[PDB]
Amino acid sequence: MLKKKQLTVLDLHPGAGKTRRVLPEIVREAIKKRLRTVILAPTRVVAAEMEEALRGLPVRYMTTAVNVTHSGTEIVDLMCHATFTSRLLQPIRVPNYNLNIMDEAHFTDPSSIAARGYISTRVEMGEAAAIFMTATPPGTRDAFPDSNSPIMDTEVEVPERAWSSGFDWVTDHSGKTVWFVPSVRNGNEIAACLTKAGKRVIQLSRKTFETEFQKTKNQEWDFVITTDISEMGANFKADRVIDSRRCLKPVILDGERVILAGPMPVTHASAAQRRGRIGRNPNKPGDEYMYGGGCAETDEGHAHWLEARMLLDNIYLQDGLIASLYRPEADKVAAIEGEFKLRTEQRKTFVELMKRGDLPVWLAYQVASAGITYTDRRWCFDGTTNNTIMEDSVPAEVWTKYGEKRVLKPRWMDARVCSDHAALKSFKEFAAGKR
Ligand SMILES: COc1ccc2[nH]cc(CN(C)C)c2c1
């Protein structure tokens, strides 16, 4: 696998040992060959599982995930997908890694797509080797891959709302259930229904993931209610997955606004990763997968692939050259390589709006490309009336940095800034100049 100009897709089935058995063998070989190596974890929870698997190999942990003292002699770096892309965008030297290993390489967050595009471009140029580890590479059509033990697959109607009757099979279960919901808000309503029926529920989403995931280890629980983030290598001691098979799709309408479309069907990759949370113990057959809909290729036209192009257009590769998307996912967006390339100062603004501002890529780009500076929040208030953000069915209001109460009415509307209570709270703090 470790020959230059090679990209290997390590597509062993979920629970086959990619992370705990194969990755340490690769790293040991890399260190033997003196290859400067990066290991890309999708989340800090995976970064911590990798540290355990790699314990006593010389690896530099470039993450808060882990508390380890580095010797300064490591040639193997480990960091999150998002950190890799972040450091590429910033005026910080990223070494030209000879070997690029991406774990959970199916991850469809914009920074992950961009990282794959950058790495695969370097391999295509003959500059580096790469290994993408995932049971579900781009365009997979198999929602039911092999498992360590047999799975009971049942097509069943799955609740997406509180229920009073008709789903006795959900609560009649005496084991532990991981339930994939299409949104935080939908998870909140299901979680409250289960709690009222006496169940112990933990809720996971992107913003709460590291903190809340520890509860699945530290305390007893009956249900985990999670968004699609638990597709990226999150392990549970569970015997059932309930899968809505639905997700929200960010969609850019008329180049002008982002809406959250759906819920609509997940991809086959997503369905296989949701299912792949169970059947992992060869000694525990008959884990159950209950699925509530079909799969479809809903990544086509999904805003994440356009956002990935915005990131890659702003990463230096060589002279004016621009990294392409990884070939199998390059048709998911109709974008012109370089159309989003920003001048030095606008690019700095773009980066800060993402890193400090915590704005979605698409929205960061609109602001930066309009020549607005990072701390100038007038655009949060000067949009058309149709861009008014609602809070409990009244216009949301914030005090501006000037001390004026104003209606939140952003010049560009991205539904992700107000998709749930936590998101809207964060965007109000931004509009107020609080970060
Ligand atoms: C106070 O102003 C309001 C309250 C409720 C509303 N429902 C629809 C609109 C108009 N839209 C631009 C928010 C509206 C305005």
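Here chain A follows Swiss-Prot, giving residues 1681-2115 in order.
The way this entry was determined, per its header, is X-ray crystallography, 1.6 Å.
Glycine too: its Cβ is placed from the backbone N, Cα and C atoms.
Summarising the annotation, Swiss-Prot assigns ATP binding site to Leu1692, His1693, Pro1694, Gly1695, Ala1696, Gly1697, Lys1698, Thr1699. Here the Cβ of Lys1698 (ATP binding site) has 22 other Cβ atoms within 10 Å, regardless of which shown protein chain they belong to. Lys1698 (ATP binding site) falls within a helix when secondary structure is assigned with DSSP.
The domain 'Helicase C-terminal' annotation in Swiss-Prot covers 1830-2009, and the record cites sequence analysis as its basis.
For the mutagenesis of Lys1887 to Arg, Swiss-Prot gives this note: Diminished RNA-unwinding capabilities. The structure shown keeps the original residue. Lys1887 (mutagenesis position) carries neither a helix nor a strand DSSP state and counts as coil. Summarising the environment of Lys1887 (mutagenesis position), the number of other Cβ atoms within 10 Å of its Cβ, over all protein chains shown, is 16.
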| What three-state class does DSSP give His1693 (ATP binding site)? | coil
| said: Rounded to a whole angstrom, what is the C-alpha distance between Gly1695 (ATP binding site) and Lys1887 (mutagenesis position)? | reply: 26
| query | What's the CA-CA gap between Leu1692 (ATP binding site) and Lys1887 (mutagenesis position) in angstrom, rounded? | reply | 29
| remark: Judged by other C-beta atoms within 10 Å of its C-beta, the most isolated of the binding-site residues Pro1694, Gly1695, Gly1697 is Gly1697
